[PDB]
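One structure is given here, and the rest of the page talks about it.
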Amino acid sequence: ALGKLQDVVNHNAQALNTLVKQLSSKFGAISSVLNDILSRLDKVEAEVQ
Amino acid sequence: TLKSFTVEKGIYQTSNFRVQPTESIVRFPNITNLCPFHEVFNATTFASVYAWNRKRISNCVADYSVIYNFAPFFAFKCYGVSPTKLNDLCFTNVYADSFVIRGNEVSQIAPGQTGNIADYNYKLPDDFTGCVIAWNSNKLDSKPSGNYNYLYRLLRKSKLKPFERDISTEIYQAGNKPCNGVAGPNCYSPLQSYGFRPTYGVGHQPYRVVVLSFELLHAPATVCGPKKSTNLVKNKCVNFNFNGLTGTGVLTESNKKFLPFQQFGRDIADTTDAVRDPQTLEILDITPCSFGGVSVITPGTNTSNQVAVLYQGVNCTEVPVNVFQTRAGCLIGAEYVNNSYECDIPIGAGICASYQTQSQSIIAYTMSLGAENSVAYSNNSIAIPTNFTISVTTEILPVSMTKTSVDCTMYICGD
Amino acid sequence: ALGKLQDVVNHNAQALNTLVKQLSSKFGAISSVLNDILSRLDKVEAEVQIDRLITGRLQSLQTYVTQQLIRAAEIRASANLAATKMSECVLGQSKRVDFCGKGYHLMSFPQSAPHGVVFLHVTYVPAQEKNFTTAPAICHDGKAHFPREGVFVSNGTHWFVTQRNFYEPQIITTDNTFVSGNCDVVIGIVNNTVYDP
Amino acid sequence: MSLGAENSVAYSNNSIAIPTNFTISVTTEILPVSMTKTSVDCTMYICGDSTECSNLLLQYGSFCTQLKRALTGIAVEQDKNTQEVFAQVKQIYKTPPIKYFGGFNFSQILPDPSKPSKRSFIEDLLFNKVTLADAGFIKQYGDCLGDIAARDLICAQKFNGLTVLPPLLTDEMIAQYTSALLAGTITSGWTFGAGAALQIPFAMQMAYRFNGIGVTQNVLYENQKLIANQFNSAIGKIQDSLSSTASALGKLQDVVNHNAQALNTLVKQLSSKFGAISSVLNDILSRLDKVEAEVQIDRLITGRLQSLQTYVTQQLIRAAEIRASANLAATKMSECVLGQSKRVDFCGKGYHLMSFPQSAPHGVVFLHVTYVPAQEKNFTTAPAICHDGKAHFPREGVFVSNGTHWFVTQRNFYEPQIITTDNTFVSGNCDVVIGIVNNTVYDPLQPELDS
Ligand SMILES: *[C@@H]1O[C@H](CO)[C@@H](O)[C@H](O)[C@H]1NC(C)=O
Ligand SMILES: *[C@@H]1O[C@H](CO)[C@@H](O)[C@H](O)[C@H]1NC(C)=O
Ligand SMILES: *[C@@H]1O[C@H](CO)[C@@H](O)[C@H](O)[C@H]1NC(C)=O
Ligand SMILES: *[C@@H]1O[C@H](CO)[C@@H](O)[C@H](O)[C@H]1NC(C)=O
Ligand SMILES: *[C@@H]1O[C@H](CO)[C@@H](O)[C@H](O)[C@H]1NC(C)=O
Ligand SMILES: *[C@@H]1O[C@H](CO)[C@@H](O)[C@H](O)[C@H]1NC(C)=O
Ligand SMILES: *[C@@H]1O[C@H](CO)[C@@H](O)[C@H](O)[C@H]1NC(C)=O
Ligand SMILES: *[C@@H]1O[C@H](CO)[C@@H](O)[C@H](O)[C@H]1NC(C)=O
Ligand SMILES: *[C@@H]1O[C@H](CO)[C@@H](O)[C@H](O)[C@H]1NC(C)=O
Ligand SMILES: *[C@@H]1O[C@H](CO)[C@@H](O)[C@H](O)[C@H]1NC(C)=O
């Protein structure tokens, strides 16, 4: 019977979960970790990534 | 604009109008010297890697096409400016460097580069503009016994800043024991010769490198390119060129008080507002030329092929890119009558237009809110109805819309 | 008359039309056709062009979904209003002014329409007014008589009591009047007689 | 934080509290109706009379067509909101030249014909309270041409392809609509909202309003001077509250502030580099060759396109919010001004009698006249009265006792009367009602028959 307030809770949980999961993407770069980009490349290529 | 052959009654925004500039204005400071590039590129021996020279170049016209006739170089590699368009803009400081390096460290001269020359001998800044003339020197920097006239340093205790020198020679120590000027245990002199020989590989041949550096227009200009100046005219939509910046606007006189070290004036959107003439000490404002939007007012194509044009938000004494000035610009093609009807086509602040017979024509009018009524009020008078009517009224409300679905893999990619 | 449902149809047609038409743009690549890029180039350069195409088509799809969400919010607000009007006009009688039609609301009849609903609002409209002279009370034997429901009106010689929304004049009687006070406090009280049955 | 004072009402099963006086209160509700209409040119904003930038901008398809369509839909919707709120009357009703409405003083909401713009005193105060941003409803290119002091914010806003369209209805027409609604409400009551305007004296109309909320009409005819004095004092208090505090109009000022701030951010975003080597487009054109400047211009085009899309999206969401507020304001105009509302806390706080609209910048202001009970007293009450083996219930009202005698009185005002068969009805015997008391019931026929 109380599905509306549960949906209000679940939507705001799921949006923050998706925002956390979006950090794992590469977006066309060579690595999803910023430190490995900074340590594995020169200035220009790491600046592009 | 509507992608159709029949339009309906209404007002449609079609395009925009821009007042075109007529003349071209070129302004440059007056200099007659030529920058002596011929005296730098040819020498018996260049400076060392650690003792590279600096030449201050200013107040001269520099023709950069003569650099191709002084050296047979392969790569004219540049970063912040293209090599074919140095004759148009102007600068404020030009540098010059000269050193001779090995063939395996030619690519070490780069912004954001590390290594041996780029870390301890010759470091360029990350925001470097201007570029480098580099060519092979196996003809003049080679001996059968070897060339020992050039020195390089192996390493030092820390990193080295861009545009920094190191002339003094000290014995390096990597321990607690003192060297005391004698290259003993953990004591080595950091200077050794290149030893240029023709019996080595293709990657170790000597090279001649000349580096030029530019400074952007953050100051009054001294160095310019070969470009004829132009007389100054004002109060007219022109194409000015003030010391290498292009633009379009109406140059006027100014009442702004400028400090003696000031020559520019910027906006919030980083757009030039005022400018200083390089010839005379006068400050000119920059205001862009007139523009706006164009709205076409028509009835349907089944009724007429006549239109009326509204140029939005302009005082239209400057209209050539029935003329009646409204608050929303001015209206061309429709005449203003001293009547008041219902609003057919809305134009602007209280003005509407329609298609009436007084021969058919498009007219503009001030819209009427309603019929004037004055109900008789009295303190001992009432009005009571004696009959009635029954009325049926239709009200329409949307409820749902079209449900759609998408497939990303077939929309973006398509199997 | 039915421009709102027609606009509802036209917006959903136009959004899909421009979403299909956005597949012809190059978005900085060499071609808008993926097979031409895949056949005309090696792996790395085609990967660059496919990255540009993917970015452009993802941006267009996100714009479409955001516009559809805003339009769905507006449509849901209109559907809530239509459900309230179905509950309050059809299923009862509404006292709210200019709700359920202009006038005094009597009935309503739902009618189905494409992507919507149509209400036929039956209302009562008074037609033929007539001037009368009126008074707030009637002074009779030192007493102030106020009407229980209605209004005192006069045609010039006789005073009657009648209802507010129709002219049904009746003789002033103690059955349709009540008394509270005397004739020294009401402003505008007039002199007449009150019939006792 | 404190939720409020602690109260303990004395509930009992034979105790009632009935007010003996009242007070007339005029409140104030402020609602936004419409916001600023804007139109943005893409080619002047992103590129700015650069042909190469336009050529690379044409490769992104039809983004700018749908941004232009969205802004046009917002600009049409704003005029629709103002039309559906204010243009509800069919004729421009005129107030009579006399100034007697039963003692009620309406001279500070009726218009003043001495000034050119026919606006009232409260309308002038509400227009002076909100500081206008000097928008594009007046053309300003002649002022932007003549450079006085420094560069204005509005000139630098308009120089980058941002245009503000004037509203269709001027403030004179909004004030004329408000004057027509006020004249119709004062003269004809609620009769002008359901057909023709039927005139009625204002005291009798106010007695109809009192009869609507459950108070008999002789209360007004006995307390007309007191109620008129209370209304005039409430109107003067409204004037003092609007002259003293300027923070009551925060919603319209919030609308103005957001409409200025969005355009300020849109202008400020033109100075960013977005990864390019420079933000000025002419420097990139005059410094580099074709391909590398095409790369830099591509970066600038993508950044400015993203900023313009963000501006259009937040304008769409704000337009939806303003449209919901305008629907509420239209409902309040149709139900408070054009009638009398029985809905609780709609149309003010209390028992609703009248309402008077006033025009404001980007909105409307309502003056809700209400009825508030003032001075209560304790009484002993009963559900029914037993008499001759019959239970008597009141027709309209409540049985009260002052300690020795039983009376019948109405609900919202203490006007006790003798318990009589005229104001009571009989239903059943006395064995079914819990709490029935013993008293006599007067018969008017008995002394008339014996005389
Ligand atoms: C440049 O022009 C100014 C004014 O015309 C003049 O005073 C100055 O001597 C000129 N300088 C040269 C080097 O011609
Ligand atoms: C090199 O420059 C000098 C002037 O410094 C000139 O005399 C000589 O002819 C030049 N040589 C060549 C090969 O260009
Ligand atoms: C702007 O238009 C008004 C309209 O009458 C005119 O009076 C005024 O002179 C115009 N300003 C100019 C031409 O600078
Ligand atoms: C009632 O109206 C008449 C006619 O306008 C006026 O002379 C009279 O003064 C009014 N009554 C009062 C009490 O003002
Ligand atoms: C009532 O009296 C007014 C004022 O004399 C007059 O204008 C009107 O025509 C009369 N009749 C009706 C039906 O209102
Ligand atoms: C009504 O009649 C009373 C006496 O019955 C008299 O005193 C009073 O003046 C009359 N009022 C009018 C308005 O004629
Ligand atoms: C009525 O209230 C009194 C005290 O307030 C209580 O003692 C009594 O039980 C109540 N009556 C009934 C029927 O419960
Ligand atoms: C209404 O009030 C104003 C000031 O509040 C006053 O000047 C005016 O005289 C009043 N009206 C009457 C009829 O007294
Ligand atoms: C009524 O009675 C309560 C408690 O019996 C008391 O607190 C209150 O002051 C009395 N008077 C009024 C006017 O409520
Ligand atoms: C009221 O009177 C009747 C008879 O007169 C009596 O039977 C009854 O008890 C009385 N009620 C109370 C509450 O005493």
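Here chain C follows Swiss-Prot for its numbers: 944-1140, in order, are the residues you see.
Going by what the header records, the deposited coordinates were determined by electron microscopy, 3.1 Å.
Any Cβ shown, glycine's included, is placed from N, Cα and C.
All protein chains included, C:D950 (variant position) registers 11 other Cβ atoms within 10 Å of its own Cβ. As a natural variant entry, C:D950 to N appears in Swiss-Prot alongside the note: In strain: Delta/B.1.617.2, Mu/B.1.621.
Under the three-state DSSP scheme, C:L981 (variant position) falls in the helix class. Where Swiss-Prot documents C:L981 to F as a natural variant, the accompanying text is: In strain: Omicron/BA.1.
Listed in sequence order, the residues of the same chain lying 6 or more apart from C:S982 (variant position) and placing their CB within less than 8 Å of its CB: none are present. Quoted from Swiss-Prot, the note attached to the natural variant C:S982 to A states: In strain: Alpha/B.1.1.7.
In the three-state DSSP scheme, C:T1027 (variant position) falls into the helix class. Counting every protein chain shown, the Cβ of C:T1027 (variant position) has 11 other Cβ atoms within 10 Å. Here Swiss-Prot notes a natural variant, C:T1027 to I, with the remark: In strain: Gamma/P.1.
Around the Cβ of C:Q1071 (variant position), 12 further Cβ atoms fall within 10 Å across all displayed protein chains. What Swiss-Prot notes for the natural variant C:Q1071 to H is this: In strain: Kappa/B.1.617.1.
Take the CB of C:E1092 (variant position) and look out to 10 A: across all protein chains shown you find 9 other CB atoms. Under natural variants, Swiss-Prot gives C:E1092 to K with this note: In strain: Theta/P.3.
Quoted from Swiss-Prot, the note attached to the natural variant C:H1101 to Y states: In strain: Theta/P.3. Of all Cβ atoms in the shown protein chains, 11 besides its own fall within 10 Å of the Cβ of C:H1101 (variant position). In the three-state DSSP assignment, the secondary structure recorded for C:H1101 (variant position) is coil.
For the recorded site, C:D1118 (variant position), the DSSP three-state label reads coil. Around the Cβ of C:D1118 (variant position), a 10 Å sphere holds 11 further Cβ atoms from the protein chains shown. In Swiss-Prot, a natural variant is listed as C:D1118 to H, annotated with the note In strain: Alpha/B.1.1.7.
Closest to C:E1092 (variant position) in space, going by CA atoms and restricting to the variant positions C:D950, C:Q1071, C:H1101, C:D1118, is C:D1118. For C:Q1071 (variant position), the nearest of the variant positions C:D950, C:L981, C:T1027, C:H1101, C:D1118 in terms of C-alpha separation is C:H1101. Distance noted between the C-alpha atoms of C:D1118 (variant position) and C:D950 (variant position) is 59 Å.
For C:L981 (variant position), the spatially nearest entry among the variant positions C:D950, C:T1027, C:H1101 is C:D950, judged by CA separation. Cα of C:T1027 (variant position) to Cα of C:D950 (variant position): a distance of 23 Å.
In this structure, the CA atom of C:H1101 (variant position) is 60 Å away from the CA atom of C:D950 (variant position).
Chain B comes close to C:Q1071, taken from the variant positions C:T1027, C:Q1071, C:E1092, C:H1101, C:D1118 by a C-beta to C-beta distance under 8 angstroms. For ligand 8, none of the variant positions lies close by, meaning a CB under 6 A from one of its atoms; the full candidate list was C:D950, C:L981, C:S982, C:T1027, C:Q1071, C:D1118. Checking the variant positions C:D950, C:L981, C:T1027, C:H1101 for a CB within less than 6 Å of any atom of ligand 2 leaves no residue at all.
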